[PDB]
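A.B. asks: Structure in structure tokens, see below.
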Amino acid sequence: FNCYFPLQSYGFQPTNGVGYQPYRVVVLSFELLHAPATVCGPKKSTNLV
Amino acid sequence: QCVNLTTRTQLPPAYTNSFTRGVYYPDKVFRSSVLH
Ligand SMILES: *[C@@H]1O[C@H](CO)[C@@H](O)[C@H](O)[C@H]1NC(C)=O
């Protein structure tokens, strides 16, 4: 009474419908202008004028 | 490791005031000759 076990598991079966099909979710997070950016795409740098 | 110092003596939590302490550059953004 007034006591529940919070830890639970997601039921995963390959025959379940699309509602129960697990989707791996990778949330992409970033910081803007808070530091020099060390991650930048392969965009070739140019000369300075 | 867990060995206590013998001659060590406790002291009450005395307090001390600071003057300019706590002032720093907020971040990598630079400013000069201005008041922000
Ligand atoms: C020192 O002695 C106290 C009281 O017996 C003990 O709780 C503690 O674990 C010992 N070790 C240190 C260095 O605090």
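Heads up, chain A uses Swiss-Prot numbers, so what you see runs 486-534.
Per deposition record, electron microscopy, 3.8 Å.
Positions of Cβ are set from backbone N, Cα and C atoms, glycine also.
From Swiss-Prot, here are the annotated features:
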MUTAGEN   A:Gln493 to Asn  Reduced host ACE2-binding affinity in vitro
VARIANT   A:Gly496 to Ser  In strain: Omicron/BA.1
MUTAGEN   A:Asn501 to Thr  Reduced host ACE2-binding affinity in vitro
VARIANT   A:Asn501 to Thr  In strain: 19B/501T
A.B. asks: Among A:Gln493, A:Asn501, all listed as mutagenesis positions, which has the most CB atoms within 10 Å of its CB?
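C.D. replies: Output for this query is A:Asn501.
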A.B. asks: Would you count the other C-beta atoms found within 10 angstroms of the C-beta of A:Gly496 (variant position) for me?
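C.D. replies: For A:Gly496 (variant position), the count of other Cβ atoms within 10 Å is 8.
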